[PDB]
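Trainee: Here it is, the structure in full.
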Protein chains: 2
Amino acid sequence: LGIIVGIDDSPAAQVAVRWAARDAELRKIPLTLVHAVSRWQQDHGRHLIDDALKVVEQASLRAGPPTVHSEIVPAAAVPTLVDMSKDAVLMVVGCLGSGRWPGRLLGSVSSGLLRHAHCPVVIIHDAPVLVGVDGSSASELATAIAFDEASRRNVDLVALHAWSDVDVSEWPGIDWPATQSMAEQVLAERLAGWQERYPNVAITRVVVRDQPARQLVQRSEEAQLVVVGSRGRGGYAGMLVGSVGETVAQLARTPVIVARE
Amino acid sequence: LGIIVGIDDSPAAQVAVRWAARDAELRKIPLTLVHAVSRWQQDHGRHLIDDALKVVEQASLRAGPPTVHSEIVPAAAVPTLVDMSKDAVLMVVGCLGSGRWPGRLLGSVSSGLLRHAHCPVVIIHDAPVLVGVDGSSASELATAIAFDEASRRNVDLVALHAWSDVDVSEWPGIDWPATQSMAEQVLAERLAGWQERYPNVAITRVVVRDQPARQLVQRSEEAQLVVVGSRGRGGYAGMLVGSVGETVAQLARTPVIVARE
Ligand SMILES: *O=[P@@]([O])(O[C][C]1O[C](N2[C]=NC3=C2N=[C]N=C3[N])[C]([O])[C]1[O])OP([O])(=O)OP([O])([O])=O
Ligand SMILES: *O=[P@@]([O])(O[C][C]1O[C](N2[C]=NC3=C2N=[C]N=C3[N])[C]([O])[C]1[O])OP([O])(=O)OP([O])([O])=O
Ligand SMILES: Nc1ncnc2c1ncn2[C@@H]1O[C@H](COP(=O)(O)OP(=O)(O)OP(=O)(O)O)[C@@H](O)[C@H]1O
Ligand SMILES: Nc1ncnc2c1ncn2[C@@H]1O[C@H](COP(=O)(O)OP(=O)(O)OP(=O)(O)O)[C@@H](O)[C@H]1O
């Protein structure tokens, strides 16, 4: 319960705590910390949680999570976490763990959770909340979380819907300016059902023609949280994560929640 | 049949042909070319295959594939390919297609095939054959392909087995030099069953302590083909591709076959 947060010897995971700390503060929920594994082992794990907690003390301001759990568990990280997610509000995990290197940008753990966790997965790296919408049901999650979030974080929001999932458009003379304004209407429509629910949060909406990732990504540089579902309109048979989710998760410069289950 | 090769408007895929051309020459098999999709559409696809063929002419030397197939198919790339793989020797696909951008290093298609294709997937980017072994059954494929390959390509090979799948080792005073020589023996053992089968191919074997990807990768700089299975010893429940496969595929500087099915 509360917001779990896998920890290891990486600076990405260090930082994963600060952001789990404050999110379990802004809601009155337990900040559980889990370090799985396969003794220097046990003794190492001890130090990790000692430092992880040392981060939590620094991180939070006024309250300090109603409970601060942590547990070293002798088991395969993924199976452990995936299972523990079932009874968790959120799954916080660094993008890259110890055993990372240059070209890489995900890992056995972060990768697997985005593909199997039973709760929105948050991958953090090292004021408004940007949201990637296509009304594709898996994002009507994501938009939910995005509002909920921007309430407790007493701020603004930014919706963003790309018209085409396939790139180029360089198709024939389709009237972009006109199909655009009508996508802007349609988007405005399905954020009205929220806009009420949540006054005090300014809904800014943006419609683009083309690539929905290189833009969510990018424009993440200007927000403090990006949110996008684990799946969407399109996608094939045994897929576990949207190609647009994963990519935004591994490339954005801001925490990226990825709604699931 | 033969060696299929998904094509699109990307230079990675351009190059994918040259390497499909010559591999379908070195064996007497058909060089089928497939461009799926969802008209400028049909007319665009036509140009792709015109150019794709123009590459095949340039690429091959002496013979020119016993058949050169190609087919534009109105369907989701992945489903199409995955299905067509079933009756194919190999699946050649560029790493990154048109609609790529900086931080990215796989795509809906290449990603999905490494996770669902029914034949060894080859991802190419833009003299010996390096092989990533752990005796984990999925690599006794890979080693098979690696030899088969280095025969027809009348050259050498290089086996490589990392002792530990988990990184650091910085565990207690385990005798590395000694566990090493005994991993070198054990590796030498299970390449003896091949060494015969395939004289004229020099089996060079390397045992390392640690990270099996940052090394397969890297040392790919010096070989002309890297080979590694779709899975291995370890890995969790509903996994579709090894974390070591994928990573070597997306970061090596040489074609990377990834045995499967
Ligand atoms: O296309 P996906 O990867 O997307 C899943 C999530 O990505 C976000 N998203 C999807 N499509 C758009 C978008 N944001 C803005 N604009 C557009 N057009 C959304 O939040 C989804 O939750 O998932 P798929 O489509 O199942 O997998 P692919 O596209 O890779 O086949
Ligand atoms: O560990 P994997 O990703 O590996 C699958 C393939 O990778 C190669 N390989 C695996 N382990 C080694 C290796 N090469 C050299 N040395 C070592 N130690 C091999 O060719 C395999 O085919 O697959 P997993 O283990 O199922 O998934 P992870 O490790 O990510 O949990
Ligand atoms: N054993 C573990 N227990 C709990 N959390 C973990 C564990 N390993 C990693 N994590 C967390 O999950 C995230 C993903 O780390 P991961 O280990 O997948 O990256 P990596 O080490 O670079 O890749 P790999 O481990 O596959 O070599 C990290 O941010 C880390 O905080
Ligand atoms: N519609 C298609 N038909 C056949 N082959 C394709 C098709 N699309 C891509 N390919 C091939 O598969 C490989 C993967 O391309 P992919 O499209 O996945 O990369 P990308 O376009 O950068 O990512 P995405 O398409 O998800 O935005 C490329 O090398 C390309 O040659």
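Note that chain A carries Swiss-Prot numbering, so the residues on display, from first to last, are 8-45, 62-149, 160-294.
Looking at the header, which is where the method is noted, we find X-ray crystallography, 3.2 Å.
Quick reminder: no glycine exception, Cβ is built from N, Cα and C everywhere.
Positions annotated as ATP 1 binding site by Swiss-Prot, on the basis of experimental evidence: A:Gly13, A:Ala43, A:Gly117, A:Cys118, A:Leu119, A:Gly120, A:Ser121, A:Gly122, A:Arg123, A:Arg127, A:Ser131, A:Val132. The feature ATP 2 binding site is assigned by Swiss-Prot to A:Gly165, A:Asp198, A:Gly262, A:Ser263, A:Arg264, A:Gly265, A:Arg266, A:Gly267, A:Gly268, A:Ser276, A:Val277, A:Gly278, with experimental evidence given as support. Swiss-Prot gives this note for the published mutagenesis A:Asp15 to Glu: Reduces ATP-binding; M.tuberculosis overexpressing this protein grows normally. Among the sequence features in Swiss-Prot, the mutagenesis site A:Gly117 to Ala is noted as follows: Reduces ATP-binding; M.tuberculosis overexpressing this protein grows normally.
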Trainee: Using a Cβ-Cβ cut-off below 8 Å, which of the recorded positions A:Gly117, A:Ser121, A:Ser131, A:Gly165, A:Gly262, A:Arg266 are near chain B?
Mentor: A:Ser121, A:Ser131
Trainee: Report the recorded positions (A:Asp15, A:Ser121, A:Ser131, A:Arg264, A:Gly268) that meet this criterion: Cβ distance to the nearest atom of ligand 2 under 6 Å. Use sequence order and write none if nothing qualifies.
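Mentor: Passing the 6 Å Cβ check against ligand 2: A:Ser131.
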Trainee: Over the unmodelled segment of 10 residues, figure out how far apart in angstrom the Cα atoms of A:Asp149 and A:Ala160 are, rounded to whole.
Mentor: 17
Trainee: Among the binding-site residues listed here, A:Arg123, A:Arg264, A:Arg266, which has the most company in the form of other Cβ atoms within 10 Å of its Cβ?
Mentor: A:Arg264
Trainee: For ligand 3, which among the recorded positions A:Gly13, A:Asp15, A:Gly117, A:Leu119, A:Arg123, A:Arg266 have a CB under 6 Å from it?
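Mentor: Listed by sequence, the hits are A:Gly13, A:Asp15, A:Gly117, A:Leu119, A:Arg123.
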Trainee: Measure from the Cβ of A:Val277 (ATP 2 binding site) and count the other Cβ atoms within 10 Å, all protein chains considered.
Mentor: 24
Trainee: Is any of A:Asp15, A:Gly117, A:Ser121, A:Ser131, A:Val277 (recorded positions) within Cβ reach of ligand 1, i.e. under 6 A, and which?
Mentor: A:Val277
Trainee: Could you state the CA-to-CA distance between A:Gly117 (mutagenesis position) and A:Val277 (ATP 2 binding site) to the nearest Å?
Mentor: 19
Trainee: Same chain only, sequence gap of 6 or more: which residues have a CB within under 8 Å of the CB of A:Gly262 (ATP 2 binding site)?
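Mentor: Result: A:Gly165, A:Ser169, A:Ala171, A:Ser172, A:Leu174, A:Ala175, A:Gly275, A:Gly278, A:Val291, A:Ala292, A:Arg293.
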Trainee: For the missing segment of 16 residues, report the Cα-Cα distance in Å between the flanking residues A:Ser45 and A:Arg62.
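Mentor: Roughly 12 Å, rounded to a whole number, separates the two Cα atoms.
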Trainee: In whole Å, how far does the CA atom of A:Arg264 (ATP 2 binding site) lie from that of A:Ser121 (ATP 1 binding site)?
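Mentor: That comes out at 28 Å between the alpha carbons.
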Trainee: Using the residues the record lists for ATP 2 (A:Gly165, A:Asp198, A:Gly262, A:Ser263, A:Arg264, A:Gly265, A:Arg266, A:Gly267, A:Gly268, A:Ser276, A:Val277, A:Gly278), what whole-number Å value is the largest Cα to Cα distance?
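Mentor: The ATP 2-binding residues span at most 16 Å between Cα atoms.
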Trainee: Where A:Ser131 (ATP 1 binding site) and A:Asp15 (mutagenesis position) are concerned, what is their Cα separation in Å, rounded?
Mentor: 13
Trainee: So among A:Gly13, A:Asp15, A:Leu119, A:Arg123, all listed as recorded positions, which is physically nearest to A:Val277 (ATP 2 binding site)? Use the C-alpha atoms.
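Mentor: Closest by Cα: A:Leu119.
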